[PDB]
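Student: Before I ask anything, here is the structure I am working with.
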Amino acid sequence: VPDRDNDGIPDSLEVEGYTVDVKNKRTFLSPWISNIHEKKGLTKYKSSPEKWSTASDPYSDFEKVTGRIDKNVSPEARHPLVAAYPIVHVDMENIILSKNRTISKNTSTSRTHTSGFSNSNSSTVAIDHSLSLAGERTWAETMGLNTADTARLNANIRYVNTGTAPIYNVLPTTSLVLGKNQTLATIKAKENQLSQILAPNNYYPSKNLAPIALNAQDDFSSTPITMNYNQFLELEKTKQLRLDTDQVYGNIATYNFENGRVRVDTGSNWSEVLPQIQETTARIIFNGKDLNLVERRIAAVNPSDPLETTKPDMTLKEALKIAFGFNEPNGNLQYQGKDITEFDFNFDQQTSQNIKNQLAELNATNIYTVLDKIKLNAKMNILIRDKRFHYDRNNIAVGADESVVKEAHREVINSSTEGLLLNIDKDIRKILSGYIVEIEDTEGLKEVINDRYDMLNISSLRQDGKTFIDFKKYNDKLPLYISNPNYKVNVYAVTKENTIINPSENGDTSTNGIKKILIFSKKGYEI
Amino acid sequence: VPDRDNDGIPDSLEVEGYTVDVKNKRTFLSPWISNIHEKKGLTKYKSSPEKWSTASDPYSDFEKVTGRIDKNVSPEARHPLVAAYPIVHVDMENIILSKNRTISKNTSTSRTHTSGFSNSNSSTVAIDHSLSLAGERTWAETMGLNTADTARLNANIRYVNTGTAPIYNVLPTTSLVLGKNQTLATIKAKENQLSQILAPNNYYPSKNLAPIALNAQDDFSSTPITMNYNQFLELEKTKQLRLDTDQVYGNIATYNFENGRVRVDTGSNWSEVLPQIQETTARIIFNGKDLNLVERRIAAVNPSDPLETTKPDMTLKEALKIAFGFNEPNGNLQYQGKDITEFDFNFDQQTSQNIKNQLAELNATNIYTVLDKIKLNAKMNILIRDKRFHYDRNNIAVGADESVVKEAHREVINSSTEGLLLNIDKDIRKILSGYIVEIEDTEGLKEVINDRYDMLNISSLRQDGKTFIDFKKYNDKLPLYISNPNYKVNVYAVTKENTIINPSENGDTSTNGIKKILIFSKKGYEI
Amino acid sequence: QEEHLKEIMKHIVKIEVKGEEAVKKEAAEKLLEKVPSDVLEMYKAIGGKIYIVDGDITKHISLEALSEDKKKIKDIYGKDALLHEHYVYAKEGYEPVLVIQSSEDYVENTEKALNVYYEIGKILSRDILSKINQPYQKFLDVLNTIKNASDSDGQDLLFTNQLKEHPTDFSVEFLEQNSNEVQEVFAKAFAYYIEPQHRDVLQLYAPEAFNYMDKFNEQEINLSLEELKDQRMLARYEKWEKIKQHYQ
Amino acid sequence: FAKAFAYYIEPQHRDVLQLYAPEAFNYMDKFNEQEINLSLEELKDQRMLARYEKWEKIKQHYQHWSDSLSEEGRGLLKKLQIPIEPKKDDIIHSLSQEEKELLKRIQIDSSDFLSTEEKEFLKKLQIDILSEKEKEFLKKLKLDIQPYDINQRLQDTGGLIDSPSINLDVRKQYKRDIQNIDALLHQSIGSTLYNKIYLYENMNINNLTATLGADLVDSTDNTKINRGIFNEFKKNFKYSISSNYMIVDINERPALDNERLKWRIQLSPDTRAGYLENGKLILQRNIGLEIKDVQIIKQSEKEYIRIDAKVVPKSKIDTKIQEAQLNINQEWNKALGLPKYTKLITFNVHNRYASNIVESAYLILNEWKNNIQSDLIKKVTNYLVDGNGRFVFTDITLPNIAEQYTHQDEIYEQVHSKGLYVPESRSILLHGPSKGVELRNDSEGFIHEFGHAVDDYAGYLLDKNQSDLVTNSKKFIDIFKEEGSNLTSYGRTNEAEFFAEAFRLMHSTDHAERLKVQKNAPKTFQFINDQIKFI
């Protein structure tokens, strides 16, 4: 039996379909039989008879499907047509400031993607704006910063691997940037210190250990991160930073046939492979799971190249099926309940043109029908986002239609004079910055309790996942008073897009010019 | 005879069952015969026909069972289905403090485990609170500490290997942490100095030598462990320190067939193997032996992976049988007398769900019955702790039900006016902080001799394991007086959980608000 | 590295289990195999045959009722031993009989095979050849060459104490007057010669004895059978039958 | 069928077949590479013209041989196909004395030794003219009324043509005719004109084993075969040897009612053979055949047994018999306690059902030991070895082996039956092929013969000088006069058979039979328990 690619599997099997199936204790490779394998829940593999690794990453077609492989490659990447490679970005948990009266705020970071969008990781941190201290109005004064002073920046970060394969020795160099181009610092690539592993969906260091301190705390530079006044001003007006990271990972862990040992070979290095993967696969970005950008690459054919025409034709439907988890309970593509029709398709200009052609030779207008007839070619970039939410320039979930917001609140488990304990779907509370509470006199007056832009963070989360809104937090540590059991109690929610991050022109602090959505309205009797 | 895994043993033998048995002076491998091998007390081995090492650690199926292996690997790990790997944690024996009149106290450490528990070793020290010196009330003053001063910390530590395999060159880096995230110091990884061996259940340096001084005593840093005042305050209120250690061990010792030489190969390093083990085995934690957390890993099947379905099915009962020493005198699982029913089973949320399923397809509710019908899958975490003791958040033994405490004392070997000489079960005296002695007037009065919160450590241990309570220790070096041969002498015991570690609000030192259990009450003439 | 695994792997992995009792039969048959067949035919021709018992050799019908007195036996090395413990005894009489206790360790070890071969050599010298007085001058000549030779420990290896004290060279009369001692020396040499691992020792310390036995087992044993047969009337008569029939 | 065939032929799927359908793979594996070349011929075997073309092709090659045939050769070949029945006038003219008048008034129909055809023969013989001296003259007469049948002599003697079992003149005649026939078959089949040639022969099951032949055919519907007995027949049928002259056909022809075996025999170019003008071939004697397969087939609504076979040198099969001889002797010498090298279970077989005889030894003895008291077996075996006796399993008639003829010495003293015990030689003979007119199986035949031997040793222990049985002692003859007729009619014949019959029954495998003998002959039961005590 011929086998040109020298990858264990014979040619015909690779072209037509095969599957590995365990017979009591021995595993053997078999040609796909329609009737005996389908009942057993086995996947029909296909691959290239002329490629030692159809995806082009460092694991052979045979190794992947057979399980002889670094046991850390994520499961969904075991299928021969899904490239397995790392994607490391940096997540900053909190910062602190002073001058070479310590501004200590918690931060939230999200992996970003913007638009002709290219293969380079960047993240984006947002510093909390809410006033942890009552008296700390205006940062410029809480820290004695003068026109001729300089502030020091000291943050905590952890690395997150959201890819599909482990990195071993190296940790990426990564540069912090404020504004458009003001590079404050480049985080050194520590040497011979990352002897641990970053498996997919893991943190370094783990959630159980102190996070890696950004400032060295040693003698390398007394304050490496100096920062002039004007810069500090820029930061105060924008409250946003960027973290750009490159692709310099370590070596690769390979499987040895003589004894099954996985040793990090010093010859193979990810910086030689990534270009290959990136130039021969179609890339699909999905924010379905938890509104975070998950990126996968599928091996598609490229007409111009002989060796490349060898790869099995890949239709979009299958791509979604094998890369993310879509299935067919009733033949309708859906991801854990949500039908495929609730998602957007966005394409780069190239891919757009190509798909318009494909839709023309078939005489169809709605791609959601002819979904299983769209051929993927190499280098297409596709963005599938939930259709219900509003988005900003960096494709981060930022808001939503008010009506959806209301349905998300229609389940009042209990109500009293001390607050609400709701049970809301975990995804909505990442596009709500806070709530405005107000009381209405029986004759139409309006009293807003937390009537300051930076006093909205009143919604905490209990250990049983029930959100609890506390009135006494930014009140006077006093219960909630009502001048009339007929006075209505109104609760409003403020979406991210409509929030204010700095005092206005004339330093207005009132919540007047804020687009507010009605979220609750029960009279005194109900409470 | 075919043999794909290339591990010496043929396929059929590995799948069906075999055993090694010494025939007068020559050792040979045989297929298991039910009737002629059982009377000889030989174990029935099974393994994977497609894995050079079923556990996935660096010793072949053949080497383990035949004995050709580093003679240091612990006995229980010789069986092919039990992973052999190291588990190193740091034990701190005593500390001393001063200012850049030195408080030198002995400490006790316990390897910890807390809850969603992850694969990283950490320990926890507790500093003795009892007053060694009468006049040393309030640490803040025994050391001339000022608001703008700094104290120096100098402790002694030893490394403990509680795993099942030896480490050779390296010794792990480990960082001390007070409170939640305040890292006081990271203990350097001394270079080319741990040329000795840490066999399982051993100390480095051995119990017969001075422990490794933490402070260098050289010129590297005058006081590497600086510590601001506020830090010192937290420490004074809590008396707890955490020791987090990572997994960077050395190389691996391999067996050479040509001459039987065990050489440390510089290519293979435990930091490449542990991930494999950690992702393909079920982990069982047991505190049965001496109330210390012993962790073992057993090779279990993982449905999703072809190569992995090859491993022998593992039932919970057999796992306990081969990993820890449980046996069946009368067909009832037991560990040295204690029936299996005296232990709790706690499971991580995943494993919990999985086992609930397993209990559903069998229609049973008490797992203690259906024990031999529970299949283990990869990645389960199971925690088996003694049902009789109360436990704290870090699963350390901390207290117990009063009835057990009283029953543990019903054997009065001797009683006089100078103290008791008991013989108690070695495990109980690890949850008792001390005793309150009092004398009772014939009309109900109450005189507590050692009436101070920090004066409880009055129970020593004689060289024959007989506990001796000394009254003259925290007395006035005088014997015990009794105002009436009819007056009862009452003794109470205070368990750790119910102890106080700092003076109260108004600095009360009296044992009033301490939950005390009566342990003894004999009249004046019954002594 | 992969090469070595194969030999150790083969030595240790018994593919199938022969059985509990088969091994015994296979062991004994292999042992008796190494002795030249012609000896077995001579033994059968003179009567009694070897039977392998399984239990305590001390208690068997054939031997319990005869030779009770000879409970003291001396192994090949000259150390005493009691018959019950010993694993092989033989008896010379009207019914020459040889009894061997079955065991599974005759291929694996060698010290037990040496005692068995020693007994076969004793049967050969005392019961077969003695009917023809085959040990004679050639044997006496080698024997005599062993006693007088440069510090040859060979004597220690083959002679008992009685021999080391005959001052002069060996004489043809002595063998006649004393014939148990010489037959013993013959038996020992025979035993050491058959067993592969001891063959070298023999040729090393008693060269002439090795040469003698080599030519004896090589081409001087068929003559023993033919000459023995020349005593049997029926052998002569069958011979006449065959010769007259064919050329008739 | 088609599906399996497809998966097996396609290289890549063959392994899948073997993994999920092991049995199917084995069947197809054996099917497509030897039997397949077979079934083609049978298709051609249906077309008349193919039959006639191959027959004619076979003719010319033997044309030269046929053209050179003399008169003596053809006359001999004539005699071989049709036996010559004996002519009455010759025998009548051969007696002429007082014995014939004496014979005149004899109770003819009272001799068990005679068979039906011989009774008929004598009854019509009496057109030319009891417990005494007349059945011995009838015993002699039996050795003179047998038909002159060369082929019968050849299986009865197993190729040992010098057997003194018949009159000398007849013996010379037979030797001469057979040697002449041996010279006639000088032409080998070997040619460059043809490859594998298959020939056919229809055979009656009763010729090989009358024990199986009685229940082979389904009791209700004669067109079906009982699968249970078939499996037994097939179990150990692995090789066979033909010592006599095979009369084979060329084209399959319909068989008679009693022929249920349809043989397909392949030949070798070296096999010597003769051609017959009537579409038959005469094969040389002493041919060895290995059986490759045994199956049930259907034809014209009736079931049959298809048996193939391949000709090979007889020596190759003979080696199997000697190696079997050594295996059984080594195993039982250890199991009994006999000297390592004894020749005890020697069996010599030269017939069509050989392999079953050998394998059946490993069963008759297993049933023999587990059913008899260990000490009796050991003691009697010891007695037997003390002499030159050996057990003898054969497939030729008993009168021709060796031991039986010599000691009796009279020509007329010949006896043939299912089993026999010779005191002079102390040997037990078990003829497998025949079926006991009484016994249910072969094991019982053995135990019966064993009884005669035990009776001899038991009688031997009482006194060494005198040769006598336990019977003939006045303390048993009387016992035979009272209870002798309370069991089967066969044992009523005389004391020796009675003892043997009682012995099997007292040791039968069916406890019920034992109870029967308990409640029907209470005296004998304590007597038997008293002779066996001597141990």
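Throughout, chain D uses Swiss-Prot numbering, with the displayed residues spanning 250-378, 401-806 in order.
When the header is checked for method, it gives electron microscopy, 3.5 Å.
Positions of Cβ are set from backbone N, Cα and C atoms, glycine also.
Pulled these features from Swiss-Prot for this protein:
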type	residues	note
ACT_SITE	D:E720	active site, proton acceptor
BINDING	D:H719, D:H723, D:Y761, D:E768	Zn(2+) binding site
DOMAIN	D:609-804	domain 'ATLF-like 2'
MUTAGEN	D:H719 to A	Loss of activity and zinc binding
MUTAGEN	D:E720 to C or D	Loss of activity. No effect on zinc binding
MUTAGEN	D:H723 to A	Loss of activity and zinc binding
VARIANT	D:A299 to S	In strain: Sterne
Student: Tell me the Cα distance separating D:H719 (mutagenesis position) from D:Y761 (Zn(2+) binding site), rounded to the nearest angstrom.
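Tutor: So the Cα of D:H719 (mutagenesis position) lies 12 Å away from that of D:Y761 (Zn(2+) binding site).
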Student: Would you list the other residues of this chain near Zn(2+) - those whose C-beta lies within 8 angstroms of the C-beta centroid of D:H719, D:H723, D:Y761, D:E768 - in sequence order?
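Tutor: Other same-chain residues near the Zn(2+) site: D:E720, D:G722, D:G762, D:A767, D:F769, D:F770, D:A771, D:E772, D:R775.
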Student: Neighbour count, 10 Å Cβ-Cβ cut-off, for D:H719 (mutagenesis position): what number do you get?
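Tutor: Counting Cβ neighbours of D:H719 (mutagenesis position) within 10 Å gives 24.
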Student: Which chain-mates of D:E720 (mutagenesis position) that are at least 6 residues away have a CB under 8 A from its CB, listed by sequence?
Tutor: D:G690, D:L691, D:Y692, D:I699, D:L700, D:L701, D:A771
Student: Are there residues of the same chain, six or more positions away from D:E768 (Zn(2+) binding site), whose CB falls under 8 angstroms from its CB, and which are they?
Tutor: D:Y761, D:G762
Student: Need the DSSP three-state call for D:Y761 (Zn(2+) binding site) to compare against my parser.
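Tutor: For D:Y761 (Zn(2+) binding site) - judged by DSSP and reduced to three states - the answer is coil.
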Student: In sequence order, which same-chain residues at least six apart have a C-beta under 8 angstroms from D:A299 (variant position)?
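Tutor: Sequence-distant Cβ neighbours: D:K293.
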Student: Have a look around D:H723 (mutagenesis position) and count the other CB atoms within 10 A of its CB, chains all included.
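Tutor: For D:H723 (mutagenesis position), the 10 Å Cβ neighbour count is 20.
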Student: So for D:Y761 (Zn(2+) binding site), how many other CB atoms are inside 10 Å of its CB?
Tutor: 16
